[PDB]
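> This is the structure I have questions about; it appears just below.
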Amino acid sequence: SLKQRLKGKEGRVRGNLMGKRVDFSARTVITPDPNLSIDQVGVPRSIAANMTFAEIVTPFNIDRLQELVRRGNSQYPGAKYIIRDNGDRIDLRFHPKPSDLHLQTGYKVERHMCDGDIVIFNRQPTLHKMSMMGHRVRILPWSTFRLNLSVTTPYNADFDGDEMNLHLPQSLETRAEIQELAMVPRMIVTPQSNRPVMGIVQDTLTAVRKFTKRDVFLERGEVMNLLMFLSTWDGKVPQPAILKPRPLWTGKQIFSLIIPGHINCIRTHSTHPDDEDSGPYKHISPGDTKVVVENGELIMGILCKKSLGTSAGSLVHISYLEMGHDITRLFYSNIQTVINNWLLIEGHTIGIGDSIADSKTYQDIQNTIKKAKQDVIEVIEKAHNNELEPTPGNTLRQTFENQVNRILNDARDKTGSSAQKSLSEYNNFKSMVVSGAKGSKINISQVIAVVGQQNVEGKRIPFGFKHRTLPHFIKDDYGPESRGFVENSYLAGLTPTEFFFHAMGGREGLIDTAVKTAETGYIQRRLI
Amino acid sequence: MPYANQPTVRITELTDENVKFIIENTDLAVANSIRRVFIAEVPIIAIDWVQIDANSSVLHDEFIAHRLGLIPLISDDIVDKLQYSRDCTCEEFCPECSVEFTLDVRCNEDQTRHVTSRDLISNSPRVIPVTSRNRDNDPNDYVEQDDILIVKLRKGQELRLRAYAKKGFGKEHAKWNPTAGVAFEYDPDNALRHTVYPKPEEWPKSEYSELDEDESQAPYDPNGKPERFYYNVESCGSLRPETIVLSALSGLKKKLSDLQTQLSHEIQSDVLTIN
Amino acid sequence: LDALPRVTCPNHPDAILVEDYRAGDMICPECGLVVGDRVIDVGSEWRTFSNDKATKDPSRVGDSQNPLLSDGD
Amino acid sequence: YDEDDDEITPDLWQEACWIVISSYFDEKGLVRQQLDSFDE
Amino acid sequence: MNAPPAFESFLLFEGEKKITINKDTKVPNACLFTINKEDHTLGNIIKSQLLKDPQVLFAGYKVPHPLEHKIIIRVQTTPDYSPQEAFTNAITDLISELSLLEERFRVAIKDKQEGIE
Amino acid sequence: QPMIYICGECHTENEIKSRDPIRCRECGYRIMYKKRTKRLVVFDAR
Amino acid sequence: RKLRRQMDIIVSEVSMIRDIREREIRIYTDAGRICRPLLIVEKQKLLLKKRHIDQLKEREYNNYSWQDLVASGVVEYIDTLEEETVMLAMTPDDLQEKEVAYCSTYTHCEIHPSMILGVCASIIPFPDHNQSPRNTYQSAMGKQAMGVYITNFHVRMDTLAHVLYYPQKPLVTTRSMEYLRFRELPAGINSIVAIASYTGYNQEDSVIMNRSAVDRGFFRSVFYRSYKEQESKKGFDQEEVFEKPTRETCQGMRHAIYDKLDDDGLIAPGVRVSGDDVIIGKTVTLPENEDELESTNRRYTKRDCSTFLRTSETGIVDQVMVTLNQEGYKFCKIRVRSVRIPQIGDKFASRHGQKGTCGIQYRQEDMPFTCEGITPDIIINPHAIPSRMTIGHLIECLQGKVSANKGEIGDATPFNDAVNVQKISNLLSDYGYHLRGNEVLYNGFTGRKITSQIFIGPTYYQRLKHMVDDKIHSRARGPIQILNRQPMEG
Amino acid sequence: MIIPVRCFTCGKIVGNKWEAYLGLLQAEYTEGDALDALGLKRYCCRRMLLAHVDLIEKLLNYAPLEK
Amino acid sequence: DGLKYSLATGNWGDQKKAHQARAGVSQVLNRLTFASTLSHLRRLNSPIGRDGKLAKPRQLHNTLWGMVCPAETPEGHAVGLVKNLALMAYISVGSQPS
Amino acid sequence: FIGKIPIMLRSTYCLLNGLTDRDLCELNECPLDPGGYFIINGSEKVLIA
Ligand SMILES: [Mg+2]
Ligand SMILES: [Mg+2]
Ligand SMILES: [Zn+2]
Ligand SMILES: [Zn+2]
């Protein structure tokens, strides 16, 4: 019917007038490219040659453009079409003597994109305004859009094969407007929550804390190599922190060159280290776990998510307010380049080694598990005698279920705390958690110590069968394993019940992810 | 120039396939680059152009062209007589910048036939054949010494094609590799701490770490530098090991010399702040 | 402008007019003067959709009804 | 041959069990569910 | 295929130029050398030869992006000794040192092995 | 010039150079195959 | 129960359950119940004995089979309603342990626990060292890993097919795979993989790859697309015909060249085609004369409707088949072969669902090498491991290392007493490596060692159908929808 | 299908050693040792030859004494 | 033709008595890889309202142990409504109760 | 004669069931295919449970 065609999605208003498909567009897979600036994007030659931009001929650019017409279309940096002031559009493939087609002021020439045109780059579903931003193209080999790794965060891209959409504006008015407003350097601090919407991430994030540690010393030869990558270097090599026996630069020192000699952050330091609330103030071993920046020089302390990351009070945020977006943009590219290259001599890895611990730790953990399991039997024995005495705000069943959950959670937390402590300094796993790169304390707990009580809908595994969770258990067994506690860890394998119970809890995460995308998509739409 | 560090050599072991040696009093960058040259820059001859007349095997066409590319070629003859295809005055190919190979086989018998390098012949005189059964089977028999099963055929199936081998090198395509591999090691006791061992006792001592035989594991030295590099190049069979290394060194010498001549040409005209 | 039929080449009388399907343009072999009114087998436009749910085909706007066996349709 | 009387060692290394499991797949299809229904 | 011909990785173009030399402006008696169509193989060793020389104040190289074969070498020397001469000497000395290695190697190879042929 | 048309499963040519039915004589099968061209094609071994 | 085990009541088709707290017994003989085989344990011991196992081994010349085994009444089929009532024991081990354990009442026993897994969850190694959503993600990607999918693929004309050149059977296998014929027909390759950061082209779910490996044929594959076209009378005064279309007679004039076609009307095997070439020339003679008054000249008697590219940059025509279809009409299929070499943008995954794009490729020169010189074929970024916790990825890898040195295929059975961490590491050290897999790695650009040792070793990897050249796309002007006047769908 | 000439990883030709391996295993059961006698000293090469599958034979098996 | 039609299209009934109640019961066999074919032949499907019914018939109920594969569903849309048998699983073809 | 019933591949009425590996290999139909799927109009069509 006519009404139906008009109705909703794919209807004349919403699915067509309000949102139509457009011309001048490109779409491909993305891969990471440290070597680009932030507001650059790499574009495949095929995509750059097929798409076009209309330059209008002036007296002082005519000679270059005439050369461009002469290159034709068969080679890359050419022209597609020439448009006469009369209104005629002319193809530049069929005409046998382009040289005979003399240009003059007032003709428009539709040339292939080249290194420096501005595009709108976009990843749907477009969640917030920073999800669609203007970039400079950079033409290079092989067929994906290549974009600086730090831009992943506003976009939510995970080069696990995510797509991007690219759009090329056509007039000078839309190019100026994009260049002034939509550009990525303008997008750095978000108006949503007045914080930097993009921080240093992944390897660069791990490699930097490791680099800023005061144990790192570099020879004159390796300092030159890092200095070589830096863009805004002054040309003066800084006075080495150690003059003799042999000349050496500290990690923090070379880092002081990559920040704009002006930013003045104090505090932001909060790694786990040092202490919680008052330990460093006992005696003032001015310490090394707390970061200090003065006069644009990193004075003491290593970097992490707390200093370097998206946190509203960072090096990147303070620099943005202080130096201004263009200087913050050279600072982002530079920090990655000096820090990726140093990582290049250093390396970073993670084997099974980072997940295994010592014999004493396992005996202690197992002894911790044996105590918790005995206590659960103790609660059950107390419960069957009808002497448990309900808590003032629950029923007897609820008190029992609260109480065993308190103990089994308490058990995981004790063994979890025990493994993080038993680990050493060299565990690459600790290096990824501590920098704030990926993972968390609870992740470490799960691979090495113990996985714990699986859950569904906010409580322990349900009695799917009559008074049992799996046919393997005895009826009415309220102990730990039977109601879905996983006693082992992902380093030591799981038992069949644990594997199946783990599988129940992993699923609840898949259903939540599928539903959530729809309702948020709808709630957002109603608001705008 | 006063700073040139002599650079001595010592050869430990040499066979038909291996060359094991130590270079001493030279720089790490020389060691790494000479190694990079052994893989990428050593020229060789390999099949590069294949045209297929009739192909009825149970394997598709490009699959055959690919397998042919990868077979090694006895380039014992100085590949320098054979110029690069790009430079030669000839249209497309010629005897002076190419070698020609030809293959024609069919399975007339009821049993399965194997296709191998012995059936593939150089139209070009016998000085540049495939690696299998030429200068000798080496009393060390490789039962069939078939080099490679190119494909298999049955009654009625046939394969007729032509191939043109040319000079090219490793940093272009992997087929142009003179090496099956190359071992490279320096400072096997970690005296310099260029790598940092947590729990140093769990590492197995290397073949050259035997000096102090001591289980003490790595004596430190803070005033050290790299010295004494251990190599072990192994040939793929396409060229004798010492001849690969000598060709690499000289080719690299031609390459730097070219950079000097370009650099001199730059200062042939305007002085360009030469002094 | 009723004498269309594809002879609308102003500079010189036409012999053949070529369709550059990919560009969406009508081009003339021996000069350069597109004259678009791009028919891209306009027949192709209803058959554009595919990846969106179909089989039963909710977006169909016409049954073939086989007219070349029937006077009426 | 079995007798349940002269037997004294009924145990057997359940790593033997793949021989039981193989006899399942070796006899059954891998996809009998489809086939038996159509035959029925 | 969007990918380049594989030879494009090293082959100079008819319009491109093998080396270009441009002076710095930030600091005196410094220069920057650009080599086109090259890799870490040339760049890394020459950088090391220049560091060996005690009259070089600074020397370093990088390739700006791996997909576009180009390298740059920044060198800086004392204000009485041009970076061009140091660059020339470092290369010529390196050719000489390699040739000594080459000569010493063949002689080492000759030594008692009758299987060198 | 003929168009060969190698037969289904006997692979005797049928010399179909007209508007005749694509059925291969002698052999009952009626699926075909056009045969490789005598035209040469070049493959780089890469 | 005694009759069903005696075969007097059809075992597979009859379930029988007693619900004692409601004092009723229901029996079902209907179709559509899901049931599984289980061992019958009696008197707290197995009813199956070693005599039967030797009888099963005897089948290489004996006619004794699984059906004989069921008739011995040592196994029963138990559906989910009946599975609610049994006391099922995990293993014979536990059933022995019972002298100290809490339960001594078992009735059935699991023939093996990994059997709770379906086909795709069975290709994947050590799945229990995987964080549970990883196992779901692999089972999906497993359907997308291309391989050689049947063996007679040379005479099939599947609309679209993807075949890998050199599959390899998984170096570390699950026992279950012996029954998926997976060894016969593999899915990926046994690659040499390192978990390192490198020059950071592999951040965020991507990979650095060895270019010399893609060159030596590694993960090289062939791709076939089949086009079919029909002639059809399809009306009283319409004819379709295979012919060489000419601008002298036909009406279509599409600038695509028709020169490559044979006189018949479709191109012959071996010709190269591109993103403009016409594969089959069909024409539709339509009006016969319904345009009276000298309307002949040219481009009159018949329209063009031939089939040609739009598709892609494509490859070589493999096969052309002329036959006739179910209707009787002359009908064609033409297969076009292309050879996909792994390139930046293609997607791969290990068996843990470590899927990822290829970030850049480096020649054998640059890759960081070992003592021997084993340069990695892939470098996965270490950060992929910790949040995702596929530790199984590391265990597969360490186990695969032992398999390569021993030369014996390993065993990634998900439930065994093979104390995998300690025992494998002990074996791996005995072969002369660092016991937990690290290897002292060197830097390809400067020859210096990498300061941290890199966990390096083999792992089975998969190439996916999602090649990058298939998904690339762009537009400038182009076709317009005149019922709507906007650009086309894609 | 059919052994890759040269091991993907290193370069060492490995088709020259195939049939000899299959022959030796048919004669002598010591697969670890069989690889060693063949000369593939190193585990990249050992996975190559070890984990390869000869699919070519099912393909040769088809009726196709015609194509 | 009435059966041939149903199998080909995927529709249900002879078209006169609806078709929407058993949509998509028939499919083109996927063959991307031998494991793919083998998986589709072992597919199990589970009827629902369409695009957004959240409830218990979507998660992992305990009775699946040994019948349906615990971890193998599509990663979106029908994220638990598409199940697969395990390996040992069977389905009774039915029999006369007589 | 009343109609034509589609046959599910390699079931007891699909003629391939009575043949061995060599015979199926000779018929150019793969021995390792699982079967159980209908073939309609040139397409293999599988039912979902
Ligand atoms: Mg993302
Ligand atoms: Mg990410
Ligand atoms: Zn020549
Ligand atoms: Zn090796």
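Just so it is clear, chain C uses Swiss-Prot numbers, and the residues here are 7-79, in order.
Heads up, header says this was done by electron microscopy, 8.6 Å.
The backbone N, Cα and C atoms fix where each Cβ goes, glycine too.
Pulled these from Swiss-Prot:
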type	residues	note
BINDING	C:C15, C:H18, C:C34, C:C37	Zn(2+) binding site
MUTAGEN	C:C37 to S	Does not inhibit interaction with TBP. Inhibits the recruitment of RNA polymerase II into the initiation complex
MUTAGEN	C:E51 to R, A or D	Defects in transcription start site selection. Supports a level of transcription equivalent to wild-type
MUTAGEN	C:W52 to A	Partial loss of HIV-1 Vpr binding
MUTAGEN	C:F55 to A	Partial loss of HIV-1 Vpr binding
MUTAGEN	C:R66 to A, E or K	Defects in transcription start site selection. Supports a level of transcription equivalent to wild-type
> List, in sequence order, the residues of the same chain other than C:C15, C:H18, C:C34, C:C37 whose Cβ lies within 8 Å of the centroid of the Cβ atoms of the recorded Zn(2+) site.
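Other same-chain residues near the Zn(2+) site: C:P16, C:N17, C:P19, C:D20, C:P35, C:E36, C:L39.
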> For C:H18 (Zn(2+) binding site), identify the closest of the mutagenesis positions C:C37, C:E51, C:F55, judging by Cα separation.
C:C37
> Which number gives the other C-beta atoms within 10 angstroms of the C-beta of C:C37 (mutagenesis position), all protein chains shown included?
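A 10 Å sphere around the Cβ of C:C37 (mutagenesis position) contains 17 other Cβ atoms.
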> Please identify, among the recorded positions C:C15, C:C34, C:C37, C:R66, the one with the smallest Cα-Cα distance to C:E51 (mutagenesis position).
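Considering only the listed recorded positions, the nearest one is C:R66.
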> Looking at the recorded positions listed here (C:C15, C:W52, C:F55, C:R66), whose Cα lies nearest to that of C:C37 (mutagenesis position)?
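Sorting the recorded positions by distance from C:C37 (mutagenesis position), the top entry is C:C15.
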> Just checking: which of C:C15, C:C34, C:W52 have a Cα that is within 10 Å of the Cα of C:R66 (mutagenesis position), counting only these recorded positions?
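Of everything listed, what lies within 10 Å of C:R66 (mutagenesis position) (Cα to Cα) is C:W52.
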> Cβ within less than 8 Å of a chain A Cβ is the test here; which of the recorded positions C:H18, C:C37, C:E51, C:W52, C:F55, C:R66 meet it?
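From C:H18, C:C37, C:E51, C:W52, C:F55, C:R66, flagged as close to A: C:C37.
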> Counting only residues 6+ apart in the same chain, whose Cβ is under 8 Å from the Cβ of C:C34 (Zn(2+) binding site)?
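In sequence order, C:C15, C:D20, C:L23, C:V24, C:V41 meet the Cβ cut-off.
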> Once near-sequence residues are set aside, which residues in the chain of C:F55 (mutagenesis position), 6 or more away, have Cβ atoms under 8 Å from its Cβ?
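Spatial neighbours, sequence-distant, of C:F55 (mutagenesis position): C:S65.
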> Would you list the recorded positions among C:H18, C:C34, C:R66 that come within less than 8 Å, Cβ to Cβ, of chain G, in the order they occur in the sequence, writing 'none' if nothing qualifies?
none
